[PDB]
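Only one structure is covered here, and it is reproduced in the block below.
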Amino acid sequence: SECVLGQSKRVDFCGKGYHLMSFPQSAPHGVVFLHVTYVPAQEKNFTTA
Amino acid sequence: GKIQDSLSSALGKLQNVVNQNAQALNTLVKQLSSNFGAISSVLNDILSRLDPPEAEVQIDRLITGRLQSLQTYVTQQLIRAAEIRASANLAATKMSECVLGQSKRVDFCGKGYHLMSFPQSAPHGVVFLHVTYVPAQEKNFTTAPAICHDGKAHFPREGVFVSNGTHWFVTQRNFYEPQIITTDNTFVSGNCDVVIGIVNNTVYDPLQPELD
Amino acid sequence: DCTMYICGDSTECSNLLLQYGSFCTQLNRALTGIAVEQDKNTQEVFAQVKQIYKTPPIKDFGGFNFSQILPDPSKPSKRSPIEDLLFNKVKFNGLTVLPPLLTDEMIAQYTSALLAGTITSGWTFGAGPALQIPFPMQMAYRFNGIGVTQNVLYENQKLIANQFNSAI
Amino acid sequence: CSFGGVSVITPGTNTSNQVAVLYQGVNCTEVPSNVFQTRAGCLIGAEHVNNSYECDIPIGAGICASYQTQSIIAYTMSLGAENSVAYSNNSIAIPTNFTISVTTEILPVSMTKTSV
Amino acid sequence: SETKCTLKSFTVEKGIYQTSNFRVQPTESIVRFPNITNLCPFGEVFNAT
Ligand SMILES: *[C@@H]1O[C@H](CO)[C@@H](O[C@@H]2O[C@H](CO)[C@@H](O)[C@H](O)[C@H]2NC(C)=O)[C@H](O)[C@H]1NC(C)=O
Ligand SMILES: *[C@@H]1O[C@H](CO)[C@@H](O[C@@H]2O[C@H](CO)[C@@H](O)[C@H](O)[C@H]2NC(C)=O)[C@H](O)[C@H]1NC(C)=O
Ligand SMILES: *[C@@H]1O[C@H](CO)[C@@H](O[C@@H]2O[C@H](CO)[C@@H](O)[C@H](O)[C@H]2NC(C)=O)[C@H](O)[C@H]1NC(C)=O
Ligand SMILES: *[C@@H]1O[C@H](CO)[C@@H](O[C@@H]2O[C@H](CO)[C@@H](O)[C@H](O)[C@H]2NC(C)=O)[C@H](O)[C@H]1NC(C)=O
Ligand SMILES: *[C@@H]1O[C@H](CO)[C@@H](O[C@@H]2O[C@H](CO)[C@@H](O)[C@H](O)[C@H]2NC(C)=O)[C@H](O)[C@H]1NC(C)=O
Ligand SMILES: *[C@@H]1O[C@H](CO)[C@@H](O[C@@H]2O[C@H](CO)[C@@H](O)[C@H](O)[C@H]2NC(C)=O)[C@H](O)[C@H]1NC(C)=O
Ligand SMILES: *[C@@H]1O[C@H](CO)[C@@H](O[C@@H]2O[C@H](CO)[C@@H](O)[C@H](O)[C@H]2NC(C)=O)[C@H](O)[C@H]1NC(C)=O
Ligand SMILES: *[C@@H]1O[C@H](CO)[C@@H](O)[C@H](O)[C@H]1NC(C)=O
Ligand SMILES: *[C@@H]1O[C@H](CO)[C@@H](O)[C@H](O)[C@H]1NC(C)=O
Ligand SMILES: *[C@@H]1O[C@H](CO)[C@@H](O)[C@H](O)[C@H]1NC(C)=O
Ligand SMILES: *[C@@H]1O[C@H](CO)[C@@H](O)[C@H](O)[C@H]1NC(C)=O
């Protein structure tokens, strides 16, 4: 309901990172969720105020 | 007004827990009339046609059976209570998140977009009345991701660019309410040759005429 | 079958076991409840969709490529490539195995419809009628939901689509 | 041998007194009209149709029964309607109205406290 | 009627009910065995000198 039919803001409920979207696949007696997330990269430091 | 009709004319989840408990309590009492391999089911019948050395062996056969049956009753109640406990834990979370708040979780407080919830008490449980918003009566338009104007690319601040066939407007995404594209409801970033799907159209400046 | 596991054919056993009351009726009720719960588990996970949605015959999704997870038309089961990989990795004395109510063809057909709903309508089919939107614009709506400004998607569309494709 | 449970399918005595019978995972040639073989056993007293409806009484392996066409029939359940989204690379649908809907949800919180 | 008896009621509501069992029946008893054999004399056990 919450990761395939919508976008979640709950932390770590749909993978690591900021949840973008999720796709379901059927397994024998089970389900597999492929979670697509956004992960930030290559940071620089700055002065701030 | 329709909840009232549909109920007055559905509480199976509450009926089932009542039925299960009664069906178990009856099976417990109906076991007080089995022999388990004895001469009768009555202690006043083994204590009346047997001497004490022979009635011990027949009383123990009843004791073992009745202990087994009582302990089976007590195991199945632990397993049924662990399931009622999880249901009540979900009801306590729905009372917090749908009645004292507005939830954004999809399909947690009804089907649609949650507006509000109302609780009602039931015999051994709770009924939630979920009020949600459902969109209706859709039309198609044609879209673009950005608008090119003066060599710049414009994106909507909080909407979508749509076209009724010949003209270009901005709406909000869930309710159709078109507006003229101006520099107050769009923002600029970059030149209009890296986005794919840009269309050419004029972005209206409110100061430029009015001042002049 | 409690009686056939215990006694088992013999008749001297059945009359002796009749003396224990309803011990075997309780056990069959307990096992039948479990078996009825297993179908409701699957109905609650997979039958979460009103209609059986289909993807259009083109695959113009903004450079995004979903071919490894869409159904395979050249198969009796119509599973996808990854659902085929997952399915290759996983009578007695009164004992019996009942079949599930849903075939796994039906389960694969529920999952492909959930997939085509998402790729074509975003999140609108989960709250009502499915409203089509182009995939790049839906991806840009989702970038807003994590707090990134939506030109970051449109100016990096090709790179973002390549990264998705390599991760898949 | 072929031992197995016997189940009775009824539309409810407040509708009819006809009945169908499932011999579970028994080959339908060794049971002792409509005899129909299922992946779940041999069904007697229901006719097999070619339509597909929403599931009514679940038989198993995709087969359901209903009191429609009476008597008892067999078939393969229906997953649901069929909706076809007119997706394109530059088309959008936007709603022009709404409905306010209200639904119910029932939950057990307690059971009876017994002592022995 | 077998359903009404299984439920112990006079009104059954719609559903599906397990009512009994079907068990094929076996006829005749074939007793197989081996060929060769003798009368196996006990006349040297009970009649020894
Ligand atoms: C931002 O600057 C900080 C220093 O203020 C960097 O942390 C230094 O990192 C180097 C290399 O890993 C270490 O040897 C130093 O000991 C760190 N400084 C301190 C005070 O511990 C940090 O790596 C910089 N990050 C970026 C993205 O530039
Ligand atoms: C949006 O436009 C599409 C494109 O025509 C409409 O979908 C078609 O509708 C006709 C008539 O209902 C069908 O015969 C086609 O099969 C549909 N799909 C196509 C052409 O790909 C749709 O009705 C429009 N939606 C709204 C809300 O007006
Ligand atoms: C798209 O909407 C515009 C509304 O801005 C329509 O254009 C106007 O239509 C009204 C009534 O027909 C006229 O009085 C105006 O002169 C038109 N122009 C403007 C600038 O307002 C246009 O007809 C619509 N197009 C379609 C295909 O429905
Ligand atoms: C959108 O507007 C720009 C600028 O008005 C158009 O760019 C011109 O296109 C013509 C025809 O291809 C060329 O001859 C000019 O040299 C272009 N000028 C510039 C500054 O690029 C652009 O073609 C328009 N887009 C569409 C689809 O009509
Ligand atoms: C989607 O990705 C698949 C890869 O998983 C592409 O199929 C492969 O394409 C390469 C060349 O691009 C071939 O060498 C492989 O044999 C293909 N594998 C197959 C067909 O199973 C597929 O072409 C991509 N889709 C699009 C539209 O490009
Ligand atoms: C939005 O939908 C409502 C219905 O939910 C429309 O209002 C109905 O209009 C019809 C015809 O005028 C009346 O017979 C009904 O009594 C109205 N319903 C109610 C609850 O008042 C409304 O007209 C629609 N709006 C638009 C712009 O289409
Ligand atoms: C031991 O020898 C005696 C003597 O023959 C056997 O007695 C014979 O038994 C059979 C069967 O009971 C009779 O038909 C004969 O008439 C008996 N013979 C006599 C002379 O009376 C006896 O059976 C032998 N013991 C065993 C174990 O075979
Ligand atoms: C959309 O697809 C059409 C093909 O009909 C193509 O001509 C056009 O360039 C495409 N536009 C975008 C933005 O993908
Ligand atoms: C049950 O019987 C009553 C009266 O005989 C009738 O009103 C009701 O519709 C019946 N229920 C069904 C499901 O047919
Ligand atoms: C039942 O037995 C017949 C005779 O061998 C066979 O043809 C048939 O396939 C059997 N039933 C099933 C379901 O295989
Ligand atoms: C159902 O359709 C199939 C098509 O292959 C046909 O062979 C069969 O006779 C049909 N069944 C009935 C009962 O008409």
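Chain E is numbered as in Swiss-Prot; the shown residues are, in order, 297-345.
Recorded method for this deposit: electron microscopy, 3.0 Å.
Cβ coordinates come from backbone N, Cα and C, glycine included.
According to Swiss-Prot, the protein has these features:
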MUTAGEN   E:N331 to Q  Reduced viral infectivity
VARIANT   E:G339 to H  In strain: Omicron/BA.2.75, Omicron/XBB.1.5, Omicron/EG.5.1
VARIANT   E:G339 to D  In strain: Omicron/BA.1, Omicron/BA.2, Omicron/BA.2.12.1, Omicron/BA.4, Omicron/BA.5, Omicron/BQ.1.1
MUTAGEN   E:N343 to Q  Reduced viral infectivity
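The least crowded of the mutagenesis positions E:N331, E:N343, judged by other CB atoms within 10 A of its own CB, is E:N331. E:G339 (variant position) sits 23 Å from E:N331 (mutagenesis position), taking the CA atoms of both as reference points. Cα of E:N331 (mutagenesis position) to Cα of E:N343 (mutagenesis position): a distance of 28 Å. DSSP assigns E:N343 (mutagenesis position) to coil in the three-state reduction, placing it in neither a helix nor a strand. In the three-state DSSP scheme, E:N331 (mutagenesis position) is classed as coil.
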